[PDB]
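Q: Could you have a look at this structure, given as structure tokens, before my questions?
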Protein chains: 2
Amino acid sequence: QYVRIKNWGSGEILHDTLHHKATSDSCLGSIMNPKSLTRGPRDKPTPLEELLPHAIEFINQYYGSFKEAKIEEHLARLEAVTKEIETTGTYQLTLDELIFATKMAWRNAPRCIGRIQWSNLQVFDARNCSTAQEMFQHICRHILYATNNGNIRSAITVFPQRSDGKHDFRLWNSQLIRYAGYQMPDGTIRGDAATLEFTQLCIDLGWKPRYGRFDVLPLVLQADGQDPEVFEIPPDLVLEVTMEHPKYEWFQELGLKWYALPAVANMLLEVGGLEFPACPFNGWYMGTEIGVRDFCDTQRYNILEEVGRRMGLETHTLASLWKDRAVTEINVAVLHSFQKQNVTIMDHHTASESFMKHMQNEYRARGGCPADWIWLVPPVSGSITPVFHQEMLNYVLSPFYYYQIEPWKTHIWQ
Amino acid sequence: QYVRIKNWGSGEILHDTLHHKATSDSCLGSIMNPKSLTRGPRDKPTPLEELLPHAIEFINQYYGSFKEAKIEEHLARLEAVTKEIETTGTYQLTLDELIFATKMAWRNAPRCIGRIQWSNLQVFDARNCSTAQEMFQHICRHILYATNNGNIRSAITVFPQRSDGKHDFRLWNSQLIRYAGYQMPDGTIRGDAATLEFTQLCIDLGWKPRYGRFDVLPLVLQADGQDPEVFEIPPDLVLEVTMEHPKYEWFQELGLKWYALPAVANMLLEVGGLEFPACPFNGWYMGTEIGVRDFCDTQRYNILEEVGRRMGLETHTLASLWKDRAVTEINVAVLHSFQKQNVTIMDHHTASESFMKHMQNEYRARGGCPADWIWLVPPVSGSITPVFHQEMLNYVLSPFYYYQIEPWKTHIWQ
Ligand code: HEM
Ligand code: HEM
Ligand SMILES: C[C@H](O)[C@H](O)[C@H]1CNc2nc(N)[nH]c(=O)c2N1
Ligand SMILES: C[C@H](O)[C@H](O)[C@H]1CNc2nc(N)[nH]c(=O)c2N1
Ligand SMILES: N=C(NO)NCCC[C@H](N)C(=O)O
Ligand SMILES: N=C(NO)NCCC[C@H](N)C(=O)O
């Protein structure tokens, strides 16, 4: 009938009617959460006719991977998996296949720029987990390992796969560590304005609002389909970096800081027909994420206004290019602060150059590399980065990390 | 069989084989010149069965435009056009329809950010033109009018429409004014490295290589299918802006300048089935085009290296964010230089804010707005601009300005 378009800045929604008047051969590339990048809920297990081909294809991919194929084992695995499928409905991946799966799903993540690190990933097997308290412990082990007191390590914690569709393990958080956002009495908003609706959710589940700008949100976990249990993350585990500019000593007076761990929590890993709706992963930060996005977005911390004021820029004249001046410094603050406090971080320039190297390796190796230009090009210095001048193809392969419908929208409350 | 991908920086070409292994519902949005945005050559006129519906649809669009429809004239025009079509094959647009066409084709240009100015466009009717010398004169009138000694004016010069497909009026230039590029003896390259192949083309047609960094290229015009005649543009017409930073007085020592007129020359206007393969248009510049793209692209002037050196930045350490510092200043140089020499220019921030206003007007007015995010988002300060957080739909409507196959690749030489 029509297409819904949203402006993530003002949150304003629009309805596109015009596209109907279009010619022959509409691209939706600009859309944030398209259904094509989302893998939703279920009620019944994966139909056998669908699971089997996917499984067989995955197993052929895995065995067709190493240097000198173990054909007998390949044939044996195919056979054992087929049997296991017709015997239980679903099947279990060996640890080595899961390891391969996670790396490949990352390797196939069109929106990730750090993919040159794809072969360096720690896999935490939490497939035997069965309770919320148990998830929480697995998560803590993850946060601890990943953090490594600054020298961040890429890692992923794979929880139990989806069975019938009503026994899903899900983390209700955007990411492991994430500040809270509250709409204060005086009309304002303190903290991360992006976690507003979620923060309220934690409040309704009995969370203690510490009303601040950097209040690490609680872990909201759901095990085997039972309602979510609220667990607070042990502060000793949550490593942070206090922002401070190497020149403007008044920068630390802003009282800015940010967590060192970028651990996406709400994504689903699909592989060989199977699907893990809970499998938080992490790599390390890239400056612009915090410096530009987190700190400067209108819908986020929105620090630009005063960072410019304190630099003495013509804040009421757009053409003065003050925003470009401010942000650049905020970015250096971040890179410096992290680099100083010995926390692994990467600037967008070096990141872009390493990705270009990755694309080359990828095309020569498997003849391609799924890439989402819109996401790969840094939020600043677009054409200054090599990836801006690189034409790219965006496609979904398998394994793959899909998005999923926010759990609170689709959940039964016992 | 496979998809060709090019890196416009290194000019390197790659072949994507992987996309075949993709799932259900591949976006090519990242591609520069897709066939979907190109309208090629022909040998025979537009088949009547195709022309008539398009014509009728266009005429219904035009008459359905004004406030209180002139139904009788609407019906009369439909009738007269139909008759004229079955009588001559093709048909002629009234001046008022052409005016409407050009504005609408601009209005439907998914890659243009200045579209809020769509209703302010001067239309030059050169449809009666028949010789190269005549084109040249029409072009000069355009350049003169558009320039207006700094106070730039949006304008378009429409030349004779395509008839049989072998009597095309074409400008072989990328744009009206455009510097030359030569590959000097010492391995280097002087001027605009983007116009290399074209500059050589002018040289072969007897052009006098003035071997410099800012040598305005000749107008290569082809009338009614006769080979291209080379005409040099009168220097009095070519207005330029010498670059100079408001603080770094050593900036003017770079000897930088750029033309004030952004007049795209090689595009085709399609409307009501008809198509004008020659219809150069112009609006005014937006800083980042010159400051970031023209001056800093690796494939262009590539000034970044020394602009950074002269600012005393750590040119051998990427993470120092020197490139972000340099470019910002180059951008202010441009904005200042233009603003100082009273030449109309627009910074990307104000441009982005006016476009957002445009989108709103557009959606409320016709229920949509074809937008290409990849092109609309400035080459710098991505997320700092409102358009970065705006989800958008990219589609081709009619009328429309299509790209066309480079004329030298498809031309008969008598
Ligand atoms: C090791 C260094 C890594 C770097 C520098 C890196 C960097 C990034 C960046 C800059 C983004 C965009 C984030 C945003 O704007 O929201 C991203 C997205 C993504 N990354 Fe990577 N990443 C790394 C590791 C990983 C790992 C280890 C995985 C998974 C195993 C991964 C999976 C993804 C996925 C799925 C996305 C999409 C996020 C979304 O759609 O919201 N990344 N990464
Ligand atoms: C009046 C102010 C205008 C501004 C500020 C403006 C700005 C721009 C900018 C920034 C681009 C991207 C250029 C590039 O990166 O190559 C562009 C592209 C474009 N503009 Fe506008 N423009 C204006 C007027 C016009 C007019 C009057 C027309 C036509 C009647 C027009 C037609 C287009 C088209 C077709 C493109 C696509 C160019 C391509 O695909 O290479 N623009 N414009
Ligand atoms: C609407 C638009 O798609 C959206 O704002 C985008 C653009 N590109 C992005 N790229 C990255 N890396 N991260 C993002 O959140 C976004 N968001
Ligand atoms: C490969 C990629 O599509 C290309 O470099 C783009 C990106 N976006 C752009 N946007 C604008 N405005 N102008 C351009 O030339 C480009 N080129
Ligand atoms: N670098 C990564 N993953 O490895 N980032 C994940 C998303 C983090 C998000 N962009 C933030 O800044 O909060
Ligand atoms: N602003 C416009 N059109 O109005 N630009 C047209 C393309 C010019 C091109 N980007 C250049 O800098 O040479």
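Here chain B follows Swiss-Prot, giving residues 77-101, 108-496 in order.
Determination method: X-ray crystallography, 2.6 Å.
Backbone N, Cα and C define each Cβ position, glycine as well.
Checked Swiss-Prot, it gives:
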{"type": "BINDING", "residues": "B:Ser112, B:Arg375, B:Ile456, B:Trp457, B:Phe470", "note": "(6R)-L-erythro-5,6,7,8-tetrahydrobiopterin binding site"}
{"type": "BINDING", "residues": "B:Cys194, B:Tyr485", "note": "heme b binding site"}
{"type": "VARIANT", "residues": "B:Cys211 to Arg", "note": "In strain: NOD/LtJ"}
{"type": "BINDING", "residues": "B:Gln257, B:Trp366, B:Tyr367, B:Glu371", "note": "L-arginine binding site"}
Q: Of B:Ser112, B:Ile456, B:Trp457, listed here as binding-site residues, which sit with their C-beta under 8 angstroms from a C-beta of chain A?
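A: The answer, in sequence order, is B:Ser112, B:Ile456.
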Q: Name the residues of the same chain, 6+ apart in sequence, whose Cβ is under 8 Å from the Cβ of B:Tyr485 (heme b binding site)?
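A: Expected: B:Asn115, B:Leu119, B:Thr120, B:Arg121, B:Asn348, B:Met349, B:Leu350.
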Q: Identify, among the binding-site residues B:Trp366, B:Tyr367, B:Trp457, the residue whose Cβ has the fewest other Cβ atoms within 10 Å in this structure.
A: B:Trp457
Q: Find the shortest Cα-Cα separation between B:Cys194 (heme b binding site) and the binding-site residues B:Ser112, B:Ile456, B:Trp457, B:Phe470, and name the residue that gives it.
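A: Among B:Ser112, B:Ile456, B:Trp457, B:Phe470, B:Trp457.
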Q: What's the CA-CA gap between B:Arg375 ((6R)-L-erythro-5,6,7,8-tetrahydrobiopterin binding site) and B:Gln257 (L-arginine binding site) in angstrom, rounded?
A: 15
Q: Rounded to the nearest whole Å, what distance do the 6 unmodelled residues have to cover between the Cα atoms of B:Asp101 and B:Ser108?
A: 7
Q: Do you know offhand how many angstrom separate B:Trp366 (L-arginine binding site) and B:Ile456 ((6R)-L-erythro-5,6,7,8-tetrahydrobiopterin binding site) by C-alpha?
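A: With the alpha carbons as reference points, the distance is 20 Å.
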Q: Closest to B:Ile456 ((6R)-L-erythro-5,6,7,8-tetrahydrobiopterin binding site): which of the recorded positions B:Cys211, B:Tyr367, B:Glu371, going by Cα position?
A: B:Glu371
Q: What number of additional C-beta atoms lies within 10 angstroms of the C-beta atom of B:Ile456 ((6R)-L-erythro-5,6,7,8-tetrahydrobiopterin binding site)?
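A: The Cβ of B:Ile456 ((6R)-L-erythro-5,6,7,8-tetrahydrobiopterin binding site) has 22 Cβ neighbours within 10 Å.
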Q: Which of the recorded positions B:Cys211, B:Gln257, B:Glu371 has its Cα nearest to the Cα of B:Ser112 ((6R)-L-erythro-5,6,7,8-tetrahydrobiopterin binding site)?
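A: Answer for the nearest of the recorded positions: B:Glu371.
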